[PDB]
Structure formats: structure tokens, C-alpha cells
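Chemist: Before I ask anything, let me first share the structure, which is written out below as C-alpha cells.
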Amino acid sequence: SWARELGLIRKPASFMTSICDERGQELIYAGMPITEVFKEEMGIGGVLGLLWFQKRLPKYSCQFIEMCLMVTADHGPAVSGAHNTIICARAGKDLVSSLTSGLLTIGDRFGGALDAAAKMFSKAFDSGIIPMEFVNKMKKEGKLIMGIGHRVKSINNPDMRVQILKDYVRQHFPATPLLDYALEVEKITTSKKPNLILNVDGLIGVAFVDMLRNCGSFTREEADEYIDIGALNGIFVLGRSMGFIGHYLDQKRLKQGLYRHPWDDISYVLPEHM
Amino acid sequence: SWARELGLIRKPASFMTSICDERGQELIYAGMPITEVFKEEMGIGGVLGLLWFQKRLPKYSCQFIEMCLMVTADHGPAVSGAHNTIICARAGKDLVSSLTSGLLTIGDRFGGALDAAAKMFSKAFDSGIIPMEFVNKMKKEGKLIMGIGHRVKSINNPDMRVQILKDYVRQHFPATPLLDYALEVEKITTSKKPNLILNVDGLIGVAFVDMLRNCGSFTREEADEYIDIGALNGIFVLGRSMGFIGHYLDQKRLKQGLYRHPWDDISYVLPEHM
Amino acid sequence: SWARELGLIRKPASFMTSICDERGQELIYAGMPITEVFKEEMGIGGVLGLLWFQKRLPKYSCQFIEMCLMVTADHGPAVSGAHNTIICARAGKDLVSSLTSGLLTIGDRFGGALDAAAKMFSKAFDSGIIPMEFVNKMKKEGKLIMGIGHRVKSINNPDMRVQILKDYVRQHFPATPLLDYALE
Amino acid sequence: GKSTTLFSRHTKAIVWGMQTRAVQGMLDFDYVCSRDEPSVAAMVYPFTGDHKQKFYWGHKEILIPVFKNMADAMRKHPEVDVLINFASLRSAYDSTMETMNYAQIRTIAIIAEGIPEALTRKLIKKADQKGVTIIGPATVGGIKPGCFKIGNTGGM
Ligand SMILES: CC(=O)SCCNC(=O)CCNC(=O)[C@H](O)C(C)(C)COP(=O)(O)OP(=O)(O)OC[C@H]1O[C@@H](n2cnc3c(N)ncnc32)[C@H](O)[C@@H]1OP(=O)(O)O
Ligand SMILES: CC(=O)SCCNC(=O)CCNC(=O)[C@H](O)C(C)(C)COP(=O)(O)OP(=O)(O)OC[C@H]1O[C@@H](n2cnc3c(N)ncnc32)[C@H](O)[C@@H]1OP(=O)(O)O
Ligand SMILES: CC(=O)SCCNC(=O)CCNC(=O)[C@H](O)C(C)(C)COP(=O)(O)OP(=O)(O)OC[C@H]1O[C@@H](n2cnc3c(N)ncnc32)[C@H](O)[C@@H]1OP(=O)(O)O
Ligand SMILES: O=C([O-])CC(=O)C(=O)O
Ligand SMILES: O=C([O-])CC(=O)C(=O)O
Ligand SMILES: O=C([O-])CC(=O)C(=O)O
């Protein structure tokens, strides 16, 4: 500490951290200090733009980040991750262990339609196919279109939270091509069946890629980097953390005991005599 | 499914879930549908009130929850949990495994001053002792006052995000007694040492207890329930998740390699032969 | 790197690690190299004695640790942690994320009877009371005795893995008073 | 001064013990006799905390509070006058004597079997002093059709 204070030694640093200068007079975020964060009245969308992307996003995009963190909150306790959070909360664990144990389900099959429905429509649009041949290409290869398909709400009966995001994108975004492409794929697949409307998990993906590569400060190689890196997995995990902590506090407030999962729902299929 | 649809059989349900009715026409949060949530212009503070506490919080308190999630975001990468997120992200894992591996550090020594600083000041205020006796009651038991004490910035050098939160809980915030108590304890301990200002961890604890028990819709056996359940560890974990996902995306964007922690920083102290 | 090589600048090292000297010719476990681990024919009970306790345990208790890791293996998928592992594995996740999501249930209500049933009987025996006063003390305070109680199989219908472990701690095992107190 | 009526369609009870099959049988009987209110107001189990048990009122699911002490079971419920004592043979005596220090309890059904005769005579003596009518020991209970049924009597 003294040979480096008077500066007669070299030590190579790791942990390069282009975010959150913690030391000094203020919490500098990306480049913006914390008093400038609260002075410009940017919400949590502004600090998600600062921490995650290191860019002061325009004020129509911070509000869309808060919208897509409000729709990807809790979606009932039936789903697999909220189920794990409840099972871990009824064992009386912790907030962190319960949220964490339910958070580790968010992978490819649960909650992996944000990133897959963004990557799929981005790879279809950047190559340049008409949607009428993109649908036929997806039929010839197995591989259902990620982000299209609902179980009940079909036609003039929408998801009612894909409506809110679709109207916010249609009003407060300039230059929205990828949403138009995904809505043409919706126009075809809703002719295939009364279902197959755009999901919430697909419209947040295509509107988030649209918001990255359409608004300012993102060129084309950053807005295609943050989709490969997984900023949309971040959007889903940070959105669903409120739902999983809500389930933890709820199952901890109802004072419910350990789960045991009845044997008549199990059906052991063991070998003969190993 | 047929003996229940015509209703000739009983089966006791588990998983009580007083939150997030997922099925039916709209996604209903606590008692409010999703279109009323987006129509009444409540931010993520309003949906934290709806999911976590199941009460429509007044508009000065949803903005305070958004503010106290903005300050409990990233606090630099040297701290223990963000260090674990960086280590697990440089090992090329995943977003959820990295954020999870860093999130499982949020315990009692890292991130457990929110809840301890709220429980300590609530136990000192609900018992009824003057702050000049509370400081001496702590000092004669060991146990430093949690929530009070900074390393650098205290007096004629304020914390600058204790100040913004304190201005908000003085303007838009009716009848806040425990904050006044905690500032009296600060008035004593800053006369002890020029340090020992209120932390951010102490001020969000006491201002959140005052937000619970001083606004409407919480009586005093719910505002004393949610502190014991851990609804402040939820605030710290959900706030710091943005910083941990920011560190994940950042270490994935710099293309950093696997960490190895050099042997000159380790000092093995193994036994002789056992 | 060069000033510390010739030693011209001291540095305080953290992470004190009294286990597993990884560098050198042999991977030295607690104080014993890896060739002495494999040559002396200690199983994984010996390396748990070396890693966890940093002692070379006697050979009857290494086999006891292998025994009590064999009985505390799977106990059906209905229980809470194996349920979380199955729920995370059926989401197609990972091995480490599935094991981890099911492992984070090992707490107090599931899996927390080993440590509580050891602490309870050890605090009752260290104090020095007769068992008939211990049962009545637990009855007077709420607090069911941890480590006592089976749903199905108890008396002349035994548990049959309490019996194998009980025969092992009776046979190869000198001076066992706390088990005798627990059996009273 | 013992009572001359015991059970009615306003009679509620406190079940001492986690005997959810007996309580569910009583609630099913009170549904099938077209009562308007469930005749079990609370349960008392001294080995667990205060929570709520999820029971069946016909098709509907109701919640019956399980307490830890008998005192706060009496304090939240002033209309309770019956205690059905499902304790063992070595804990029915002190739980019954604890119950007869509450004034609202007008009858105690002791379901246990094997209480010693001296402790039972002490129970008879203090019940005649307090005026509380005790249902004779090692019983199954007593059923009043249309009004009230004590635990496992009748059967399914
Ligand atoms: C009562 C009486 O007298 S009988 C009356 C008449 N009797 C009859 O036989 C009528 C029966 N008609 C039916 O409804 C029949 O069940 C059927 C066969 C027509 C139903 O067909 P569907 O279920 O729509 O077909 P399928 O389940 O394969 O899916 C429909 C399409 O949606 C598409 N699709 C499905 N899931 C997805 C997804 N996740 N993403 C994108 N596209 C999808 C598929 O590509 C499929 O296209 P295809 O038709 O080219 O295969
Ligand atoms: C010109 C020249 O330079 S030489 C002049 C001649 N030399 C001298 O005068 C010598 C002067 N000596 C010093 O300055 C020394 O630093 C000392 C001995 C006075 C040390 O003083 P301090 O560091 O303030 O003592 P300490 O670390 O215990 O902190 C003071 C208080 O803060 C309290 N405190 C600390 N943290 C907390 C906390 N989180 N919560 C509540 N209380 C806290 C401590 O309990 C302590 O309380 P106490 O005074 O009742 O015991
Ligand atoms: C054909 C016909 O109709 S039947 C003929 C007539 N019918 C009758 O007489 C009805 C007889 N009723 C019965 O037999 C009933 O079973 C009853 C009411 C006696 C219930 O008796 P039990 O099941 O033994 O009581 P219970 O379930 O509360 O537990 C008994 C003991 O185990 C104790 N215990 C339970 N779990 C633990 C544990 N982990 N650790 C330590 N102690 C424990 C309990 O504390 C309790 O202790 P206690 O005896 O000091 O109170
Ligand atoms: O996000 C997902 O992929 C799963 C989910 O919440 C849903 O059932 O809609
Ligand atoms: O302990 C915490 O809460 C984390 C923190 O703010 C710090 O880096 O000191
Ligand atoms: O140790 C435990 O509590 C878990 C256990 O045995 C069980 O499967 O019931």
C-alpha cells in the first residue's frame, strides 16, 4: 500500500468493470452521478439503461423498459419457477434461497421465449425473407415459431397486455420495422388457426430489439451484441423477481407448512431387481 | 377431470396464493386487473405494492419504492455479491447462474443492514426509550448500531443519496416519527465521531418502516409483520439485481476470461501431517 | 511479480485456507499427499475426514461416514428438494442448476433434523439430566423432540436403515454414551 | 348446577388436538344437517404455532384457526362452550383441569381412554364444583342428530 502510494510499483488489475464507479464523492453510474440520475427524473428504466447498456436512453424507452418489467412480473403460481419459489418458501428457507431456487428455472423452456423470439425474428428480418416464406421455412424444419401461440385468447379477444405494449410501441416509437414484420407473421399464423396471436413473450422480444436498433445511441453492432449476450433474459429475470418475492412473502404470511407431494401423483416405474 | 367438472368429488387444494390470478380474461394482480394497473399510471412501485403487500399504495409511496430501488442498485464491483457475479460470469456461465451466484451472498453481513437497521430502530422506538439511552444501551452490550456508520462521507461531506431520500421523505411523506428518532440517534453518534452518519441502509430501513406504519391500509400488525417476514431484504435483493445483471452483461461484453486468484494472495496454513 | 520474487515489498494475504495445498509436486490434502491417500486405502470417508475435519480419522469411522452418506442418499421424489430438482430438470435446465434449485431447500423443515437432532440431544446430555426429565422438559415447552418419530414403521416393524447404522455403531465403535442416551 | 340442554344449532366447540379427520367429520355432519355455522370454532394444538387449517364446508373451503394456547383460543371466541378433549391418557387430566378454569366452557367431552381412576375422580369432583358436565371417559362421543356430533361418533 505504501510502495504503490508513492508509485514505484506495477500491479496488473483484473475485473475491468465499465459501470458504477463506487468510490469518490458520489455513486457515479455509467457516467452519470446519482444526483444527476435523480435530477433528470429517470425512473428505473433510466438506471437500467445506465447500468445495463451504459447509455442514457430517451424518455420513451425508459418508460417502455418499465412497461416490460411490469408485464413480465408475476403470472400466477402454476408456472414452474413460481412453483419452485413456493416449494422453497414452504420449507421456511430465506428470501434469497426461495427467490434463487425459483429463479434457476428461468432457462430455455420457462422464460426462454424472450431471447429466442427476439433472435428468431431478428435472424429472419436481417436475412430478408417475406413473412409468407418465413412461416413456410419454419414449418419445413420442425421448430415452432417462438413467441407466437397462446392457449385461450385468440381473435378479437387479445391478451390485453400485448395490447398495452403494442399501443405504446405504435405511439411512442419512431421507425418500428421488426414489429411490423412480426405482426405480418401474426397475420399469417392467425389465418392458420384462430390462436397463434403474438405472445407477450414474443412482442417484448421484437419490440425490445426494435427499441435497441431503432432509437439513438445504439449502432448496429451493439444492438446485436446485447441480444446475443442476453439483455432480454435480464429483462425477464428482473421482471419476474418481483413476482417470485411476492410469492415468497405471500407463502410466508399465510403460515403454510412443508410440501410433501402425494404419492398418487408420482407413478414409480422402477426396474425389476437391479 | 370429469368427476370434478360435474362436481361429485372433493379434493383439498394446496398452494393458497393470495396474489396474481392468472386465469380468466385478464391477468389480475392482487385485486386489480392489468389494464387498471397500466391505466392508473402506477410505476413498478405500484406493482410492488400490489404483488408484495397486496395493497394499492398511495402515489407518494410507489415513487419512494422506485427511489429506494434506484439507490440500492449497483454499488460498484468490489463488494461481495457483485464479486461473485463477476467471477461466475467470467467462467462463462449464464445470466441466471451468474446473478444467482452473486445473489446468494445477500445475507447478514452483505445486504443485511436494511432489515437489521429497521428491526433495531423499531425495537428501540416501540419499547420507548430516548436516543441518548438507546446509544448507551447498545454500547453496553457490544453490538454497534446497524445502519449508522460510513467509511468516508459523513458531516460537511454528506452521502448525497441519503440526502435525496431524506428530502423525499420530508416533502412527500406525512407524519414520519421513526425517521425523526433515527436522526436524533444520528445527532448523538455524529457528536461521538465526525463519521457515523446515517447509511443508505439505515435510512431506507427506517423510512420504509415509517412508510409501512404511517400511510394508510397497514394497521400495525401488518406493518410489524412485513418487517419480520423480510420485505426489506426483498427491496435490497430486487434493487441490487439490476446491478448484478449489469455486471454480468458488462463482463460478457469485455470478453473477460476465467479468473484464477493468484497464490500470493492466499497464504495456505495447512497442518503438519494429519 | 518481480519485486515480490526477490522480496522487496510485503503484501497482506487474505483467504487463509487451512486445507488442500494445491501447488507443489503432489496435491496435498489436509496434511497428507494424494499418493498417501490412495496408498493407505481410505475411501471417501478418509478424504471427508481430511477435507472437512483435517484429521486422519480411524478406519471404523471413515466407513461410518460412507455408511451415513449411503443412507442419506435419495429418499423418493415426493420430498421437497427432489421435487425442486425434478421441476428444474423438466424445464430442461442444467445439471448444476437442477441440483442447485433442489439443493436450496435443505434448510430447517427439510433436511434440518440431522443438525437439530444432534444439537438437542447433545444439549440435553451435556447438561446432564435423566431421559425421563428430558422428555418432560420438551413436553412442557412445545417443541417436539427432533429426531424421534416415524410416520409408518416403528416398533417390531423397524426402519431397517436405523438398524444397520445401529448395528454398526454398536459393533465397531468404542465408548458410545450419547447413542445410549438417545436409545433411552 | 349442570345444564339440561347441551347441544344446539348454535353450539360451537374447541377441538383440543390435531385430529383433522374427526373435525372434518363434524363439519361434514354439520353441513348435511343444514346448519348455517360450523360447529368447530378453533383447534388447539400446543406443539405448533398459531395458523389456520383448510377445511371443507360442503363444496366450499373454509379456514379454521389452530391456536397454541387455550387462552387465546378462548379470547378470540366467546361463544364456545364445548371442548372436545382428544388428548392422550397422560395429558387429558391437566388439559381438562386447565379448561375448567374458563367460565364459558359448559361441557367437556374427554375422548381419551386409560386415564387412572384417581385423576378421573378428581375431574368428577372439580366438574361438580364448577358445574361443568363431563362426558364419561373412553367414549366415542355423543351424537345429537340435527344439531351436533362429538368427533368420531356415528362414523363416516
Ligand atoms: C361434430 C361433427 O359432426 S364433426 C364436425 C367436423 N369434423 C371434423 O373432422 C372437423 C375437425 N377439424 C378440426 O378442428 C381438426 O381437429 C383439425 C385437424 C382441423 C385441427 O387442426 P389444428 O389443430 O389446427 O392443426 P395443428 O394442431 O397441427 O396446428 C394448426 C397449425 O398451427 C400451427 N402452429 C401450431 N403451433 C404453433 C406455434 N407454437 N407457432 C407457430 N405456429 C404454430 C401449425 O404449423 C399448424 O399448421 P398446419 O395446419 O400447416 O399443420
Ligand atoms: C499533532 C499530532 O498529530 S499528535 C497530538 C498528540 N497525540 C494525541 O493527542 C493522541 C490522540 N489519539 C487519537 O486520536 C486516537 O485516534 C483515539 C484513541 C482518540 C481513537 O479515537 P476513536 O477512533 O474516535 O475511538 P473509536 O474507534 O472507539 O470510536 C469512537 C466511538 O464511535 C462508536 N461507534 C463506532 N462505530 C459505531 C457505530 N456503527 N454505531 C454506533 N457507534 C459507533 C464507538 O462505539 C465509539 O464509542 P465510544 O467512544 O463511547 O467508545
Ligand atoms: C370400535 C370403536 O368404536 S372404539 C371403542 C371406544 N373408542 C374409544 O375409546 C376412543 C379412544 N381414542 C383413541 O384411542 C385416540 O387415539 C386418542 C384420543 C387416545 C389419541 O391418543 P394419541 O394418538 O396417543 O395422542 P397424540 O397423537 O396427541 O400423541 C401422543 C403423545 O405422543 C407425543 N409426541 C408426538 N410426537 C412426538 C415427538 N416427535 N417427539 C416427542 N413426543 C411426541 C405427543 O407429545 C403426545 O405426548 P403426551 O402423551 O404426553 O400428550
Ligand atoms: O415466460 C414463459 O415462457 C412462461 C410464462 O410465463 C407463461 O406461462 O406465459
Ligand atoms: O453492506 C451493504 O449493504 C453493501 C454496501 O452498501 C457496501 O458496499 O458497503
Ligand atoms: O431429513 C429429512 O427431514 C428429510 C427426510 O428424511 C424425508 O424424506 O422425510
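Residues 487-642, in that order, are what chain D shows, numbered as in Swiss-Prot.
Going by what the header records, the deposited coordinates were determined by electron microscopy, 3.4 Å.
Heads up, the Cβ atoms here are built off N, Cα and C, so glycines get one too.
Below, the features straight out of Swiss-Prot:
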MUTAGEN   D:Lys540 to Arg or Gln  Decreased acetylation and increased de novo lipid synthesis; when associated with R,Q-546 and R,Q-554. Abolished ubiquitination by the BCR(KLHL25)complex; when associated with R-546 and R-554
MUTAGEN   D:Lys546 to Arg or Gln  Decreased acetylation and increased de novo lipid synthesis; when associated with R,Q-540 and R,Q-554. Abolished ubiquitination by the BCR(KLHL25) complex; when associated with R-540 and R-554
MUTAGEN   D:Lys554 to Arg or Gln  Decreased acetylation and increased de novo lipid synthesis; when associated with R,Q-540 and R,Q-546. Abolished ubiquitination by the BCR(KLHL25) complex; when associated with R-540 and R-546
Chemist: Out of D:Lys540, D:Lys546, give me whichever of these mutagenesis positions has the highest number of other Cβ atoms within 10 Å.
Modeler: D:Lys540
Chemist: Whole-number answer please: how many Å between the C-alpha atoms of D:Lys540 (mutagenesis position) and D:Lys546 (mutagenesis position)?
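Modeler: D:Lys540 (mutagenesis position) to D:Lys546 (mutagenesis position), Cα-Cα distance: 10 Å.
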Chemist: Name, in the order they occur in the sequence, the residues of the same chain whose CB lies under 8 A from the CB of D:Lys554 (mutagenesis position) and which sit 6 or more residues away.
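Modeler: Looking at Cβ-Cβ distances below 8 Å from D:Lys554 (mutagenesis position), excluding near sequence neighbours, one finds D:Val530, D:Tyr531, D:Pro532, D:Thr534, D:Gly535, D:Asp536.
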Chemist: Run a quick check on D:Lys540, D:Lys546, D:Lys554: which of these mutagenesis positions have any Cβ-Cβ distance to chain C under 8 Å?
Modeler: D:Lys554
Chemist: I'd like to know which mutagenesis positions lie near chain A: of D:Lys540, D:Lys546, D:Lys554, which have a CB under 8 A from one of its CB atoms?
Modeler: none
Chemist: Provide the list of mutagenesis positions among D:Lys540, D:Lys546, D:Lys554 whose C-beta sits under 8 Å from chain B at the C-beta level, in sequence order; use 'none' for an empty result.
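Modeler: The answer, in sequence order, is D:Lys540.
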